[PDB]
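**Student:** A single structure is presented below for examination.
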Amino acid sequence: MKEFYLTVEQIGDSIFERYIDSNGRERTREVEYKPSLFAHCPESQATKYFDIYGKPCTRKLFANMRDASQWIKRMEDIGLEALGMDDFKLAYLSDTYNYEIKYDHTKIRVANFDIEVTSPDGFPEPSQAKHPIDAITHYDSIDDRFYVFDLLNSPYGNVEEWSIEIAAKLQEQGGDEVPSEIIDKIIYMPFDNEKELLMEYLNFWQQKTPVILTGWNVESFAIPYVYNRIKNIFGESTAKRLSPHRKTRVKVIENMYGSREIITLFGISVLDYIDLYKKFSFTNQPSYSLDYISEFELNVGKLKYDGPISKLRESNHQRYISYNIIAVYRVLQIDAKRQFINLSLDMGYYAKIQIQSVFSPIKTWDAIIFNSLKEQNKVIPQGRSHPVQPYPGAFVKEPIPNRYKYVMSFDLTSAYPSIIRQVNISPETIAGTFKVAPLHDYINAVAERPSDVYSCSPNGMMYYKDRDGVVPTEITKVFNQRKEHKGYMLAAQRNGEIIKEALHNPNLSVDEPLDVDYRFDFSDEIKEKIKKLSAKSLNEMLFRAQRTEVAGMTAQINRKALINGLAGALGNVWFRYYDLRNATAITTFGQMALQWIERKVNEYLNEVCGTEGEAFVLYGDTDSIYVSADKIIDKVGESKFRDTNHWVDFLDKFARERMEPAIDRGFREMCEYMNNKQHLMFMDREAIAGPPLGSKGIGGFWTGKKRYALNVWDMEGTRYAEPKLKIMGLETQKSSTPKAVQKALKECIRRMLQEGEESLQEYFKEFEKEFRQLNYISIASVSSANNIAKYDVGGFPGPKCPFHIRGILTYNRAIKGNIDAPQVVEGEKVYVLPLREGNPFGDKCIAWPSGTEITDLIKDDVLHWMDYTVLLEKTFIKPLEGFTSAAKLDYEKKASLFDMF
DNA sequence: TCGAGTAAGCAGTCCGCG
DNA sequence: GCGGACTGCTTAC
Ligand SMILES: O=c1ccn([C@H]2C[C@H](O)[C@@H](COP(=O)(O)CP(=O)(O)OP(=O)(O)O)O2)c(=O)[nH]1
Ligand SMILES: [Mg+2]
Ligand SMILES: [Mg+2]
Ligand SMILES: [Mg+2]
Ligand SMILES: [Mg+2]
Ligand SMILES: [Mg+2]
């Protein structure tokens with residue numbers, strides 16, 4: 001096989017690299033890498049190296065990496081640009097792996113671990129590590145085994161060995177229900193003291209050194225805990241055995257208000273799964289505890305135990321160890337579904353970076369562009385300092401608040417990367433400027449044509465047309481990867497709907513799910529077999545289709561996030577290619593494009609309908625338009641349609657055959673107007689929305705910008721078995737809204753859009769009557785909690801104290817002097833409840849850590865003093881009032897002259 | 001919340017508004 | 001009571 005790196009580090013004048021060799025074996029080497037950097041030279045000086053602008057450069061070969069760094073400093077002292085890749089390990093990878101890396105994941109050691117630490121005096125601080133580590137479960141991907149290190153003797157209790165037989169048993173048998181598929185994969189090691197446990201763990205770590213290290217909060221908790229505990233017990237040199245090069249650094253992570261410490265293990269790539277999840281999942285969760293996330297992702301029940309975790313080991317060591325094992329497996333189960341590790345490896349190897357650098361689009365793109373330029377013997381510019389400056393972004397159209405019955409939407413494929421490619425926006429393609437007219441003049445095509453030579457953006461910028469910039473070239477490559485994976489995702493989605501249809505009429509038989517590839521549209525043969533399958537088999541197929549869809553989503557959305565990150569990176573001062581001319585060229589062209597196509601679609605629809613000056617486009621945001629199709633529907637008349645699917649087909653056909661050619665003609669004219677390199681403004685039909693045929697549903701509504709709901713029947717080629725609500729921005733979509741309230745508001749919306757006013761009034765009346773029975777957690781608001789100290793004046797709210805911070809302070813007084821009570825963590829999330837006047841807590845609300853039951857110290861007092869009235873008005877009624885007045889509807893029945901009967 | 005960007009919505013505090 | 005100035009939080013894109 002072709003070789004590939006595992007990890008790379010610079011340590012002084014040496015590169016330390018772990019890698020897989022041509023025979024598929026892991027090796028390590030130390031290389032005295034001689035880096036090169038560059039300086040501009042005279043024209044007369046013969047060279048093959050040129051900066052991105054075509055100015056000649058001489059290569060400076062250094063005796064070592066420290067000489068190279070020192071040279072960069074002196075060039076600053078002199079006042080001269082020092083060109084080239086200043087991160088030497090990135091240049092090393094480029095030289096050493098001068099080809100597209102093809103990696104084999106089966107050779108990469110991926111370690112997933114979790115530790116347990118009993119603590120009677122509060123949260124065990126990883127920087128202190130004053131309490132014994134009493135359990136470690138460490139899954140190794142190469143062995144496919146869970147290694148369990150169990151501490152039997154501790155100052156906090158001596159315990160008996162853990163029993164695998166009881167672990168496997170049902171909870172209804174007094175067992176722990178450790179999943180049977182991992183039982184044979186557990187290698188259990190009890191220890192009589194902590195020192196033996198830790199020395200054996202380090203010997204194990206030496207034999208099976210992680211390349212990729214993950215788990216849940218491993219970077220902020222487990223890794224610093226283990227390191228500092230070992231350091232405390234044995235000293236530094238032993239703790240540094242966690243690094244294969246025996247080098248570690250304490251790293252300070254600084255935020256807006258405060259800072260924390262982590263431990264960098266040189267030669268390991270730590271990818272904390274909580275952080276992978278936050279970056280790649282595109283959710284915002286009320287809580288990030290593993291139980292919460294696991295439940296959300298897998299629909300697995302919460303790990304039940306009695307008492308606090310701090311007394312769990314001594315009261316039920318059996319369950320304690322089982323739950324530590326299950327904790328490790330849950331992260332693996334999430335990964336099987338989300339595939340964020342696979343993603344990270346793909347992106348990391350593509351860019352040629354340390355895999356942990358995937359968290360940084362700036363680092364990722366710097367590497368990609370460096371490698372691309374290096375191939376043409378071009379030399380990257382030095383990074384420079386820039387003051388942060390605000391700059392303009394997208395246009396969002398102000399919608400008229402209303403119900404909207406029939407709606408069709410259109411959206412530009414990868415808007416910003418497409419603009420980059422079309423305009424040829426790049427650091428080295430800047431050709432000059434032209435005199436700018438007001439944006440509205442370009443939108444209405446009355447402004448003077450910017451250029452007859454160069455490709456233009458309405459911000460005043462001009463770009464070369466003879467050759468693609470490096471930014472268009474490289475953004476294109478990742479876009480095509482994105483496009484491929486989106487294809488698989490959509491095919492999996494469409495296949496899902498086929499399965500859902502067949503489920504309505506399943507066969508009464510015993511059989512098996514079909515062996516198929518859900519990334520491709522089902523053949524007719526497959527479709528026929530599907531109609532003859534059982535519910536059991538169909539549901540299993542649905543699950544597999546949906547997993548395939550998720551695999552596709554992960555791959556596509558995060559490649560889109562990567563290319564969109566490059567457009568944003570041009571407006572970040574730390575990016576090597578920061579330039580506000582280029583960032584604003586993108587965003588200003590986007591504004592023009594949207595408003596241009598708005599005018600074109602309006603002009604076209606007025607023409608087909610025979611009207612004049614009427615607004616068909618009701619809304620748009622960044623790169624989308626929402627088109628009212630009432631008039632298109634009315635032109636044939638609702639009476640002509642057999643069923644809902646009939647008018648959906650008609651609208652689908654009208655968009656593809658009439659509107660999209662008009663849209664394409666409109667954008668081609670704009671392309672020529674701007675003299676752009678390549679026409680790439682492609683505005684695919686997204687949604688077809690309206691009420692069920694013959695119903696009293698309203699179809700959709702807007703309340704304002706970025707706030708709307710639609711009853712969708714078809715989403716870019718996916719025809720739904722059951723209509724799907726597309727709700728954007730409304731309270732049903734905010735993590736701050738109580739769970740039960742999200743659900744109730746969504747049903748209210750479903751009824752509005754599908755069934756009409758009376759149905760909505762029926763549901764509201766019922767919800768208002770029963771809601772006080774709802775579980776307190778389901779009706780608690782959620783908020784992030786920053787700057788708790790700032791608003792704390794002697795345990796009481798200071799001036800301008802936010803409502804949720806007020807709640808935390810109320811909580812803090814109520815649990816004061818309890819080092820056992822759960823503490824609210826600065827920067828994390830809390831549940832929030834209003835409290836009735838005259839409550840014993842002495843304030844109008846209380847807050848407690850999100851994802852958890854409130855401590856039994858105060859629970860039933862909270863339940864007794866909950867202000868359901870305020871809770872209802874604030875979270876449910878006020879938002880519902882917003883929805884209904886926008887939609888010109890009433891949630892409560894108005895009195896009629898009929899009432900006199 | 002270490003980690004590409006801007007636009008913009010709503011909750012809440014403080015305080016004017018004769 | 002509402003709304004503007006403001007902070008805080010969250011979402012759409
Ligand atoms: O996090 C973001 C989201 C969007 N955009 C900018 C850049 C985006 O290009 C633009 C529009 O965003 P969408 O329409 O939502 C996604 P796109 O158009 O890229 O790709 P498809 O529509 O799925 O094909 O807004 C960003 O700069 N950052
Ligand atoms: Mg645990
Ligand atoms: Mg788009
Ligand atoms: Mg699309
Ligand atoms: Mg069937
Ligand atoms: Mg969009």
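Each residue, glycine too, has its Cβ placed from N, Cα and C.
Got these off Swiss-Prot a minute ago, pasting:
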{"type": "BINDING", "residues": "A:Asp411, A:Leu412, A:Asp623", "note": "Mg(2+) 4 binding site"}
{"type": "BINDING", "residues": "A:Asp411, A:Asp623", "note": "Mg(2+) 3 binding site"}
{"type": "MUTAGEN", "residues": "A:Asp621 to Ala", "note": "Drastic decrease in the efficiency of incorporation of dGMP"}
{"type": "MUTAGEN", "residues": "A:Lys706 to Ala", "note": "Almost complete loss of polymerase activity"}
{"type": "MUTAGEN", "residues": "A:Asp714 to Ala", "note": "Complete loss of viral replication"}
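Show me how these features fit into the structure around them.
**Tutor:** In the three-state DSSP classification, A:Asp623 (Mg(2+) 4 binding site) falls within coil.
Contacts of A:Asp411 (Mg(2+) 4 binding site) defined by a Cβ separation under 8 A and a same-chain sequence distance of 6+ are given as A:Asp623, A:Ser624, A:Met683, A:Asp684, A:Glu686, in order along the sequence.
Within 10 Å of the C-beta of A:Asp621 (mutagenesis position) we count 19 further C-beta atoms, all protein chains included.
Within the same chain, residues at least 6 positions away in sequence whose Cβ sits under 8 Å from that of A:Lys706 (mutagenesis position) are A:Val396, A:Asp621, A:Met728, A:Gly729.
Same-chain residues at least 6 positions away in sequence with a Cβ under 8 Å from that of A:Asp714 (mutagenesis position) are, in sequence order, A:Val648, A:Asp652, A:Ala687, A:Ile688, A:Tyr720.
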**Student:** For ligand 4, list the recorded positions among A:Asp411, A:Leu412, A:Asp621, A:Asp623, A:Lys706, A:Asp714 whose CB atom is within a distance below 6 Å of it, in sequence order.
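**Tutor:** Within range of ligand 4: A:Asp411.
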**Student:** Residues other than A:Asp411, A:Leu412, A:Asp623 within 8 Å, Cβ to Cβ centroid, of the Mg(2+) 4 site?
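**Tutor:** My list of surrounding residues reads A:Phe410, A:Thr413, A:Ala415, A:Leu594, A:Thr622, A:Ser624, A:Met683.
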**Student:** Near ligand 3, which of the recorded positions A:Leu412, A:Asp623, A:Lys706, A:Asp714 are found, taking a Cβ distance under 6 A to any of its atoms?
**Tutor:** A:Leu412, A:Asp623
**Student:** Quick one: of the recorded positions A:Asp411, A:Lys706, A:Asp714, flag those whose CB is under 6 Å from ligand 6, and say none if nothing qualifies.
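**Tutor:** Listed by sequence, the hits are A:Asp411.
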**Student:** Looking only at Cβ atoms, how many others are within 10 Å of the one on A:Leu412 (Mg(2+) 4 binding site)?
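**Tutor:** By my count, 22.
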**Student:** Please report the number of other Cβ atoms within 10 Å of the Cβ of A:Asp623 (Mg(2+) 4 binding site).
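**Tutor:** The answer is 23 other Cβ atoms.
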